[PDB]
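For reference, the structure is listed below as structure tokens.
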Amino acid sequence: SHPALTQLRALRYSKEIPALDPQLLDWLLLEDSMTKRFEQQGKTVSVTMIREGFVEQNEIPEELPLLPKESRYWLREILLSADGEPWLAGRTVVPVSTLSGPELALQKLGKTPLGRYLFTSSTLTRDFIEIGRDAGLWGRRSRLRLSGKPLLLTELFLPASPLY
């Protein structure tokens, strides 16, 4: 798709959280998407849609080991911009079994940027967070649960983002 997503997917992620500046840790560990924290930089946050749709297991080789094995997944790839400047690449993989209740909205976001602010009646927890780095750029990979139901979110922080 876009080279930022290719890069994102190929980061070598692990559960090692490096010994980083606390403010950088707070960015990487945030138990939410980056949308509202990027807005708090004094920015309007927008989505560039790279791909979204239902896919089979063969299009989620990175996420499949980390999710239930089932027939279909919602796959969403975006670039996230702040005042029009790309700051993040995001890749979300949602098993269809997660798409129930308020979490049906995960397939209906369109250009609305993901975040907990959209899920005002759903618990959010995180099963794990992995960190990776490539070419000087940080990425992270999380298995999230919304009302107990899993999804995979992988994010790559692009060079203009405030992490750097």
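We number chain A the way Swiss-Prot does; in order, the residues shown are 2-165.
The header says X-ray crystallography, 1.0 Å.
Here the Cβ of each residue, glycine as well, is placed from N, Cα and C on the backbone.
Over in Swiss-Prot, the protein carries these features:
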- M35, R77, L115, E156: substrate binding site (BINDING)
- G91 to A: Increases the inhibition by product by about 40%. No effect on substrate affinity (MUTAGEN)
- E156 to K: Loss of activity (MUTAGEN)
Take the mean position of the Cβ atoms of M35, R77, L115, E156, the recorded substrate site. Which other residues of that chain put their Cβ within 8 Å of it? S34, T36, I79, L81, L89, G91, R92, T93, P114, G116, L154
Out of the recorded positions listed (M35, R77, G91, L115), which are within 10 Å of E156 (mutagenesis position), Cα to Cα? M35, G91
In whole Å, how far is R77 (substrate binding site) from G91 (mutagenesis position) when you measure between their Cα atoms? 8
Where does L115 (substrate binding site) sit by DSSP, helix, strand or coil? coil
Could you state, as a whole number of Å, the largest distance between Cα atoms of any two of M35, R77, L115, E156, the listed substrate binders? 15
Report the same-chain neighbours of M35 (substrate binding site): residues 6+ apart in sequence with Cβ closer than 8 Å to its Cβ, ordered by sequence. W28, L81, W88, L89, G116, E156
When you measure from the Cβ of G91 (mutagenesis position), how many other Cβ atoms are you left with inside 10 Å? 23
Going along the chain, which residues six or more apart from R77 (substrate binding site) have their CB under 8 A from its CB? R52, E53, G91, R92, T93, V94, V95, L110, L115
